[PDB]
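Note sheet for the following structure.
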Amino acid sequence: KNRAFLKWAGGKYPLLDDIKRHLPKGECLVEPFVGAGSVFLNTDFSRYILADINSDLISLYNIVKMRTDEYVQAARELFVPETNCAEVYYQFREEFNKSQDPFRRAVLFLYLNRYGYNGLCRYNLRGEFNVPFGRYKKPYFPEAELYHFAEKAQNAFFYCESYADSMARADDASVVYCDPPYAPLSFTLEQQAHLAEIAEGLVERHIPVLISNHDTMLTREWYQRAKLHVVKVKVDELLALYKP
Amino acid sequence: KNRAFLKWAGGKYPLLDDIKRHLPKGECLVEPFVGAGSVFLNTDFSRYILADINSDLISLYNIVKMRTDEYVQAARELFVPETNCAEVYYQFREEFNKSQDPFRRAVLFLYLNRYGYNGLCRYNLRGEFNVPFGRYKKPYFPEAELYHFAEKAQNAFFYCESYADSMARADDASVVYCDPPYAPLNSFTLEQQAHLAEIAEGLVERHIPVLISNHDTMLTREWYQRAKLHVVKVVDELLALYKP
Amino acid sequence: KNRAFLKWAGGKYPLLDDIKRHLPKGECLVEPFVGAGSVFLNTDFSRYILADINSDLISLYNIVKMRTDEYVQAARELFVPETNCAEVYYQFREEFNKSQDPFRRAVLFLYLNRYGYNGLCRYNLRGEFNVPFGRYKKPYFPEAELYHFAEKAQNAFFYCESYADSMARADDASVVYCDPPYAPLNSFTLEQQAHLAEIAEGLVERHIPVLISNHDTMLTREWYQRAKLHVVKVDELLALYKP
Ligand SMILES: Nc1ncnc2c1ncn2[C@@H]1O[C@H](CN(CCc2c[nH]c3ccccc23)CC[C@H](N)C(=O)O)[C@@H](O)[C@H]1O
Ligand SMILES: Nc1ncnc2c1ncn2[C@@H]1O[C@H](CN(CCc2c[nH]c3ccccc23)CC[C@H](N)C(=O)O)[C@@H](O)[C@H]1O
Ligand SMILES: Nc1ncnc2c1ncn2[C@@H]1O[C@H](CN(CCc2c[nH]c3ccccc23)CC[C@H](N)C(=O)O)[C@@H](O)[C@H]1O
């Protein structure tokens, strides 16, 4: 059970067990929607292509991979409890939105993930990071998980681009896994259907794919050519396998 | 208690009785929203005017009335093991959507209702039927219900018109039951919901008795303010009686 | 707990204790959203300034303060049992909408609050009172609560005004308590929500304390970010601006 250094108070590491059963095997894993990394951190492919639209995330991750120690040392400073209050939370948020420094930004970013309302990552229309304070007991600085990430990252490349572009990188030796933002009970319905159409194209070329989403009509409509598996846990959750 | 041969799931049979209790006696029963026909099939009127805006439904019903065996024989062929899978379902759905033959359509329509998600009936903006494959196994061919429907049908006419047309056909020996699409907590608007109440008013003014069912709601209470109201538990169902 | 003569979407007074726990003290309490009065009616301030945009609410309250006995006599008539059917509710609703006499309108307003569905107060687009018949067994004529409200109104002013004007009457002796329409999970817009917190900030700077209640959500912690925050059992939030 390997933890992500970033919180997703989605709390979405239970699926992992069913994800791993259903996920085929291969040399490379492409993740067009990497987010916090849990699939990557709990699998053993020999390489990884890891992609996301969020350039803060990708920048952060290149920095953890290539500037490990300087980063880890710099970031821990920010976990002393002088910083566990609103006034300095709001102080850091502003610095972040003002900053032009990739490194300092990555550093503060981890703070806002951890002291932030629900570990949410959101932006306003103006592009400013938008989430408020979370008033959590005492946040844990994820030192161990940082080093794990960085070690495992030596077999990964990270890109900042949209699912369609990362999905074109896949090859006969690849396997794609997709965790798009969830279906209804910003990421449009036409994009959700475009993702399935791209997955259909990749089986025709012998490249396996597996997608996660909620269980709904919409979801079953888009994934109609996949083997479906329903997963229990708070409505159910679907996993759509496209196998050759 | 006789079952409909069309499954519905929502409004699935469960408050008949409460309707029977309040539904006045008469020579003829007018239903402007037959839908699946449950009331019609659990009621002993001398005759029936049964209507609905869904042209595929009314055509299926006419066919079942006039070609009973040719129909049961043909529809049975689709309720074998071979067909209980996504692959064939999307095949049948596309055939339906392309077909111009009423008989074949009406055969496929019943398959579609029993194998599709929740037995919904739904169309996209091009008028294509667009419910996806349903989850359950264990297909049931409704032979008995189909024959009972045909028998009962010799005392009915089926029209494909909208509520105001079919309600105008009611007379002094007639009784109207309305099961409009539900009120909220393409489709059937608020103006029509209030419209249906007026016609109902017109009708009792003429000594024709009308019964309407719906949700118990602020909005529902406002529209049916001139009926005697009855609340029934299972949210809450309202029944509104306009007695002369 | 002293009860309100009006039903407030069948008000439960669930926050009363905590509002009182956190509400600072002063000579005067300013309520920019009085609604039904529960905070007014459960506190011991030397003066109150009480305001709402709803003009039927404010006209009623002034009548109950000024012409008490005449009010209760005229209103009690509408609670006899001959009055508790749909035919009469709709006749009275119609009469209310067509009336131009404020006193008659206030008498009909209480009948509607007590005989109408879930005791809502709502208007359609023509500005007519919109709520249907609630069909209750036996509504309770709130005579005691009426008299209680009038005694207490003797130390109160009522204003028909939006939150920004009521809030600018506060002074260094005042305490301001805000119960705006709830944040999401016609309308009072989100611009207004942020606007209110920003007026709050202006006041705590001039040394006047302010306390705001709303649902606890992402948007409301953003809006009240310079307040001290108390959570309460969705969840409920009180925001306190302390000097
Ligand atoms: N068009 C896109 N192409 C590729 N990635 C995209 C696209 N649009 C949105 N995304 C990304 O997809 C990722 C979504 N992930 C968001 C996870 C997340 C929550 N808090 C976080 C903090 C940091 C990083 C990730 C998360 C997956 C969401 C989850 N699967 C869900 O089902 O709701 C985000 O990082 C988005 O940036
Ligand atoms: N203007 C209209 N005039 C007549 N009928 C109308 C009109 N508008 C809609 N309808 C029909 O009204 C019937 C609706 N009824 C539903 C029937 C139905 C749902 N799924 C089905 C599957 C097969 C057959 C019938 C149904 C009302 C159901 C319930 N009260 C609800 O709101 O869920 C449908 O058959 C529609 O076709
Ligand atoms: N812009 C405004 N300025 C001042 N007051 C306003 C403004 N906008 C709305 N209001 C008033 O704010 C009050 C709202 N309150 C509810 C109204 C109410 C309850 N019982 C009643 C009986 C009669 C009339 C109104 C109420 C409290 C808000 C609560 N948290 C909720 O969302 O349910 C009403 O009196 C409104 O008229």
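Here chain B follows Swiss-Prot, giving residues 3-187, 199-247, 261-270 in order.
Positions of Cβ are set from backbone N, Cα and C atoms, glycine also.
What Swiss-Prot annotates here:
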type: BINDING; residues: B:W10, B:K14, B:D54, B:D181; note: S-adenosyl-L-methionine binding site
type: MUTAGEN; residues: B:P134 to S; note: About 63% methylase activity, binds S-adenosyl-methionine (SAM) normally
type: MUTAGEN; residues: B:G136 to A; note: About 33% methylase activity, binds SAM normally
type: MUTAGEN; residues: B:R137 to L; note: No methylase activity, binds SAM normally
type: MUTAGEN; residues: B:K139 to S or T; note: 75% methylase activity, binds SAM normally
type: MUTAGEN; residues: B:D181 to G, N or S; note: Protein stable, no methylase activity, no binding to S-adenosyl-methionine
type: MUTAGEN; residues: B:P183 to R; note: Protein stable, no methylase activity, no binding to S-adenosyl-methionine
type: MUTAGEN; residues: B:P183 to E or G; note: Low amounts of protein, no methyase activity, no binding to S-adenosyl-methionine
At the unmodelled stretch of 11 residues, I want the CA-CA distance from B:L187 to B:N199, to the nearest Å.
18
Set of same-chain residues at least 6 away whose C-beta sits under 8 angstroms from B:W10 (S-adenosyl-L-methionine binding site):
B:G37, B:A38, B:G121
Of the recorded positions B:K14, B:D181, B:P183, which sits closest to B:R137 (mutagenesis position) by Cα distance?
B:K14
Looking at the mutagenesis positions listed here (B:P134, B:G136, B:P183), whose Cα lies nearest to that of B:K14 (S-adenosyl-L-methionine binding site)?
B:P183
Nearest recorded site to B:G136 (mutagenesis position) by CA-CA distance, among recorded positions B:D54, B:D181, B:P183:
B:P183
Return the members of B:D54, B:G136, B:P183 (the recorded positions) with CB less than 6 angstroms from at least one atom of ligand 2, or none.
B:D54, B:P183
How many Å separate the Cα atoms of B:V247 and B:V261 across a gap of 13 unmodelled residues?
7
Indicate the candidate from B:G136, B:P183 with the smallest number of other Cβ atoms within 10 Å of its Cβ, considering only these mutagenesis positions.
B:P183
List the same-chain residues at least 6 positions away in sequence whose Cβ sits under 8 Å from the Cβ of B:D54 (S-adenosyl-L-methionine binding site), in sequence order, or say none.
B:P34, B:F35, B:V36, B:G37, B:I60, B:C162
Do me a favour and check the Cα-Cα span between B:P183 (mutagenesis position) and B:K139 (mutagenesis position); whole Å is fine.
29
Can you name the recorded positions among B:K14, B:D54, B:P134, B:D181, B:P183 whose Cβ is less than 8 Å from some Cβ in chain A?
B:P134
For B:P134 (mutagenesis position), nearby residues of its own chain (Cβ under 8 Å, 6 or more apart in sequence)
B:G118, B:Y119
Rounded to a whole angstrom, what is the C-alpha distance between B:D181 (mutagenesis position) and B:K139 (mutagenesis position)?
30
